[PDB]
Amino acid sequence: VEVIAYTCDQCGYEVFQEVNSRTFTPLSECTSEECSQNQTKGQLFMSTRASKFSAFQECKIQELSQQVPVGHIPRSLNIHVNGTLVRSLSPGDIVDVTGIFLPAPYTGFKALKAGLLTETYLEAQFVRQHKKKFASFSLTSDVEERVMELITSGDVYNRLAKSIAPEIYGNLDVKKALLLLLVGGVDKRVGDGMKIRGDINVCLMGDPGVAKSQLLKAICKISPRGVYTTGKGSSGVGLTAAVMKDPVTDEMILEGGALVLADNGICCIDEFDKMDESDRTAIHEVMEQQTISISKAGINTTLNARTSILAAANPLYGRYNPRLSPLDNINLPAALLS
Amino acid sequence: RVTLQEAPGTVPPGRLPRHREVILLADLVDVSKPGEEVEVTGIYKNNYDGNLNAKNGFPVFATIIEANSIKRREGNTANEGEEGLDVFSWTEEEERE
Amino acid sequence: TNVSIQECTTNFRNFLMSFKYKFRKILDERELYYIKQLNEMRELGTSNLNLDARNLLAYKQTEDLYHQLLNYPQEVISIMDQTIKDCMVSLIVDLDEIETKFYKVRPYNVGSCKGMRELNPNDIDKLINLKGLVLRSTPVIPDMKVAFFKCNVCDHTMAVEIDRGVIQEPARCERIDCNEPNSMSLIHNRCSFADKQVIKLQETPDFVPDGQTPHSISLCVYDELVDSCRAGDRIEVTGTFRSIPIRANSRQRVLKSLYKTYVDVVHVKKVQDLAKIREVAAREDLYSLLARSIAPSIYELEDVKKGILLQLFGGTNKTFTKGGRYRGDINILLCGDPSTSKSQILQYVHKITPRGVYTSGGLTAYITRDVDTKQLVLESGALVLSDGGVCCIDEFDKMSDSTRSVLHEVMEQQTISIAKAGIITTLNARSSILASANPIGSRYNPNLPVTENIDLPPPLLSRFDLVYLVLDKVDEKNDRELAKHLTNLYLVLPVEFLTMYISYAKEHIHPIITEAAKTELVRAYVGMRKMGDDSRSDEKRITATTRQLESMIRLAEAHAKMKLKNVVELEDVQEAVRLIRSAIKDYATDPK
Amino acid sequence: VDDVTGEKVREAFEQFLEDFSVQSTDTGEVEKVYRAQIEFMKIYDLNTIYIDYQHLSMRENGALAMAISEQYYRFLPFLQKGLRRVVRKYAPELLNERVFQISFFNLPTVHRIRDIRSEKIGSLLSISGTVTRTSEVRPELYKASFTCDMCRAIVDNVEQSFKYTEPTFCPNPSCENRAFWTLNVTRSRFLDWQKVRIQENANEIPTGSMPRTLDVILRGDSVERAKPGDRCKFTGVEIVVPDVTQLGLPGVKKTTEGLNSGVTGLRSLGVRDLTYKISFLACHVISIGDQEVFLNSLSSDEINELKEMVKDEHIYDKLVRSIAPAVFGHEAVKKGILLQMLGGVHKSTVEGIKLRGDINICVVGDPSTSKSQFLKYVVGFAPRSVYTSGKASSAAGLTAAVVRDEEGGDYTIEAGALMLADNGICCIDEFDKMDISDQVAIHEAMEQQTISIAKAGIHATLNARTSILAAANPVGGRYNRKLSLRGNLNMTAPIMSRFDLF
DNA sequence: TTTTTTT
DNA sequence: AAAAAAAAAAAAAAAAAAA
Ligand SMILES: Nc1ncnc2c1ncn2[C@@H]1O[C@H](COP(=O)(O)OP(=O)(O)OP(=O)(O)O)[C@@H](O)[C@H]1O
Ligand SMILES: Nc1ncnc2c1ncn2[C@@H]1O[C@H](COP(=O)(O)OP(=O)(O)O)[C@@H](O)[C@H]1O
Ligand SMILES: Nc1ncnc2c1ncn2[C@@H]1O[C@H](COP(=O)(O)OP(=O)(O)O)[C@@H](O)[C@H]1O
Ligand SMILES: [Mg+2]
Ligand SMILES: [Zn+2]
Ligand SMILES: [Zn+2]
Ligand SMILES: [Zn+2]
């Protein structure tokens, strides 16, 4: 709200008032002469149409790791944004914000303490989005001449394989398989609506100290949709949406059965023999572009799971074995292996 | 004051017990111990409450039991040999015999 | 504004009597809707007028009223309803049904469907079109309309109208004989109320391309729109926007600087053929085509398809009191290596069946604590909801152990009881079971008997009605045909007609067996008894069990269930016995 | 002001109470069924009349039946006044002043929970559902007597509402009701009260939508007539209840979204908003799911049939043939089951030692021969029978168990299957599979005919007066004729001596 | 069958 | 007039699992 307009059952002029504080009180009796009379000429009510409003939003920012002094915990800062600049920034990006550093009264808490202590906030004025733009390969003259140069380059795939992770020596065919994973397989269905997916499921297997995790990190860096997971450390990785019990009002916002950006994502997993039965059930359910339809409270908004699976696992002995491999295996179901 | 449930051997199977409050005046203090089955003779009385009327929307009243006599009935369920608050107590002629 | 009261009503009435959808047809470049529909309403007794905007836009004078309607929805709609109220008499010239019924309109297709991610405050008090998924609901909330009062000293009663919720209470009773000011007391239970329901709506996932989270917009409905939607629905709505001050501290007069956003909707949309059956039902080869019509993409595997179809048809259920009811459901198990697309069959049958729940190895009733509210509700599991239909189970080997007993409880009595938290009751299931399981290892060894590879207890697998085994072995020919079929598909089928036919057979048709079939049944039983023994003293296992007789009785009844017959024939029993013995013929272990 | 409509409906109501004069049979020329009900009250001191809606249906047609049914709340006190008039006309001493009640039954239709709408508020209605929770029987104030302190000026027969109300004036002219009023407990009249919760049955609910829940308020003689898990049909008047917290009280004062259809502008409310919610009030509840004492139940058939079958001379000969006609063969098993149903005499010594007086039977056989049929038949016939499997997924096992919510004191016990079977005949199926702890509990429990488990700082003694009937299976599929029961069955030696027959 | 460990 | 509660740590009983 910026200006609040009332109406008093045909009192000529209709009273206007303005409020800048985050709280206010309404009017009850108007000052018109017919109501300056001992009794009111019709009771007044708040009018929504005549009043003025502005778009409002609230965001908070966190310090970068590089700027945190050793042995310290990063702090936060709130930002209030108004006007057309609303919706000019999204979570998870580096920005350079210029604004006005204003105080905020503590009386909203209504604790009667902190006689001199008050909170602080920032009001945005001009935002530089910074970071990088994906642009969805939008065509332009420069990218057209770039692809012309690529065509003139002749043979491409070998150079692309060589250029992924020069830090890790050798392993050419793994990089070739990575190339073939990045493009995707046959897709867009067949006759009679039968389901086929272009996603490719490739599992990396080998001894510790082979830098398969580092190659996986390089692939995650080089891909835009890549998501990296590993053995334990948190419980929100799967089976629960990121908005579980998130709002300050605790609205139980959720989708039900879903994973992390599983729609056209690249699920990179390390220590594929480490996770519990719940994550294993989830990854059996994400099979062959099958959606995730796990319900807990009547929710059935399934997530359209269509992702390529790339996971690295280590042998339970930590080394290869002279005896048969399928019995040694990875302690994984044969159905999942197939 | 103490909380009195129903005897688990008395409640119908698969049901839930009903709690009551018992107030013990002078000379009855600490006669009862936690976890034991007891039988109490008392007076039933009612009193007004605010939150009880708040949570129900009807003029409901609370009730407490003012204890007047307490008899222990743990283990020894054979309750027909003799009467009295304590069956392990003796008179003087019983001591003489 | 005060412009549309006079001329817009008359113009709309004129085009009510003057509209012909031929104008819209010309606009299409590939008839008096209002009067014919209004007389239809007159002869129906209904009270509803759907109203599209495009055909409303088709006329040049009406678009002015169109724009005025977007700006001022409430007043325009009210005056349109009054116009229809007068059009009642203007057209009938019984007038008795008219005075009793109200009139309302349902505008729709007013504009482009927006999303919750772009809602600027410029769109306040404006009509919008929204699509989304209904998440939750709320109990109907009474709304105050007519306040009742009673002058308690003099028992005098007065009825008071209200406006904008706030009541102007009478400061004194009208009876000047008492004329007391303080004798005004209201009666809660003698008033009149309106039914209000609040719905929570989620944006469609189409509006979130980059893995963000959807949002929620509150909804409000009145009267005929109450309970018109429930959880999981996909609907589209058309209604105006609204904003409200939030109370903040309920003990204080202050109000917060922000307002809650919610919408009020007025219209919601979602997202004798029995002769044809007999013409189809009269054909001789209905059985084979009907069986092959439910799995178009599955190559060969005809016998299992026939068995599954007969299971879908079901047997007969009877409740004679002298000996208690008899189970009429068929249960079939699937086993084999995971190279057969066997989950596809369950997926087919789940959507083909009228009622059914598809799950995998919690399945039954268990009391839960409510999440959004703090209360206790009794919740029923998947098996309870599959009453009369087919319950499909996958990964049956990974069944844990506690749940298995529950199945042993339900397959032998079709009734489940619960004794928890002071609740003791019994629930009916009466459902069919279809399950698939995998062997242990990279392959199923034919020499190895079935029992160990399927790691189920002998009683549970013995008490299934039938069982089927799939064994993929490498051959040049069969692999050639499979590869050709798969390539051709990669490179005669009915419609929901199937569902209605199944229902009609299920509940209209009650076939019974005849005296002639008894002789064939007993002869078959004696025969397999003899086939289960030999002249030698090996003491052969008794392979002809009473379960076989019950199974064949149910299967013969099922064969008469299809083709809409009323009494079984011999062909039914020969088909049933051949089907029941084909699986047994491949049930043997490495010996013999 | 006089509501002449109420007077007219009261007159018609008392009139058809007076002279309904319906005949039930040919021998019953004129019966005056309601006079007979009043006679029953005279001879038994009862309080509540029961009125069939169909008998009320044809009386003055819709001029009376619909008038009473629709505005039931409006005309209830008029019906009460007419009832008092007639009863004191015919039975004055019966009033020795007391709260008569009226329960209507046999309504032409029943409504589902999802069909409840506000337009039927104040109208008689019938609903059905499953009760999932009850509340303790608490008393409530009905008619109060207040004293105006300094001058007592007894203000009696003060009515109440959802809020604890007080008198507003002092009839003493010298007094001016300035002194605050004080309630007289011994002069007030209380009534019973119990709140229950219901929910839709599984058949009505479409899809996986969550059930709709409603609250039902009982009063009078209908207390404790419903138990959790019982599907019951109620009859009563639909009402609406406000939030008393916003209303003035001597005490001190999904959901965050608000948007409640409130109302304000009143004197007592002040700056507060009053909300409403739906509740049901009930008046009638039904559920849809010594030898001299027995002889006192006299009837012609009761006399003749029993006299004949006692004076008969092949009773036993026929009797065993009359048990479980569905099963074929197994003649001795039927006699055994009959003896099990008959039971044995229970005697207790003069030392407080209990002697077992029941029979326990085990049945063994090769698979798929009729053995489950006997258990199913006896469960379907014998009263207070419980059917269960040897292996149970419940935490209660067979005997009992203790259950707690986390950080919840006293570890409230849960009744086991055997505990439910107590005070009645039990049935066990698939007996060979058993829990070892439950097995060592039961074999000492059968002799003691009781089980006592003490765990987690709580202890109790339970009653398990049960007759056990169990079925087992020979090890190896089929009974090997060479060996014996000990060789064929793996079940332990001491339990075999617990059973009395095989 | 027994003791251990996890829920 | 009201801060009241999610996050931890520690103590059991039941069931299932391995030897
Ligand atoms: N081919 C290689 N070229 C360069 N560095 C390599 C190569 N193989 C291994 N390394 C070195 O080994 C380390 C990475 O191996 P690392 O053990 O982290 O990977 P991993 O095989 O996925 O196993 P783990 O699960 O133990 O991390 C780095 O220090 C890296 O320099
Ligand atoms: N006869 C067949 N026709 C078409 N596809 C098949 C056939 N047999 C196997 N497949 C393919 O192989 C897979 C077999 O999986 P399935 O046996 O259902 O595994 P599980 O039952 O263990 O989930 C299917 O997903 C299917 O795509
Ligand atoms: N009148 C009868 N005579 C003999 N057997 C019967 C009769 N009625 C039913 N049966 C069979 O006896 C069986 C009883 O179940 P049960 O013997 O417990 O089988 P299982 O031992 O496999 O659990 C039923 O499966 C039924 O086929
Ligand atoms: Mg690694
Ligand atoms: Zn005014
Ligand atoms: Zn008056
Ligand atoms: Zn006084």
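Residue numbering in chain D adheres to Swiss-Prot, whereby the residues present occupy positions 103-198, 260-416, 428-463, 500-712 in order.
Quick check of the header: electron microscopy, 3.9 Å.
Placed from the backbone N, Cα and C atoms, the Cβ positions cover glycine too.
Feature annotation from Swiss-Prot assigns ATP binding site to D:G575, D:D576, D:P577, D:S578, D:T579, D:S580, D:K581, D:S582. For D:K581 to A, Swiss-Prot lists a mutagenesis experiment annotated as follows: Loss of MCM2-7 complex helicase activity.
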Round to the nearest Å and give the CA-to-CA distance linking D:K581 (mutagenesis position) with D:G575 (ATP binding site).
7
In DSSP terms, helix, strand or coil for D:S582 (ATP binding site)?
helix
Filtering D:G575, D:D576, D:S578, D:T579 (binding-site residues) by proximity to ligand 3: which pass a Cβ cutoff of under 6 Å to any of its atoms?
D:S578, D:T579
Among all the protein chains here, how many other CB atoms are within 10 A of the CB of D:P577 (ATP binding site)?
17
Checking D:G575, D:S578, D:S582 - which of these binding-site residues have a CB within less than 8 A of a chain C CB?
D:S578, D:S582
Around the C-beta of D:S582 (ATP binding site), how many further C-beta atoms are within 10 angstroms, looking at every protein chain?
15
Using a Cβ-Cβ cut-off under 8 angstroms and a sequence gap of six or more, which residues of the chain neighbour D:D576 (ATP binding site)?
D:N683, D:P684, D:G687, D:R688, D:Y689
Neighbour tally for D:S580 (ATP binding site), based on other Cβ positions within 10 Å of its Cβ:
16
D:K581 (mutagenesis position), number of other Cβ atoms within 10 Å:
19
Could you tell me which three-state DSSP class D:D576 (ATP binding site) falls into?
coil
Near D:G575 (ATP binding site), how many other Cβ atoms are within 10 Å of its Cβ?
16
For D:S578 (ATP binding site), the number of other Cβ atoms found within 10 Å of its own Cβ:
15
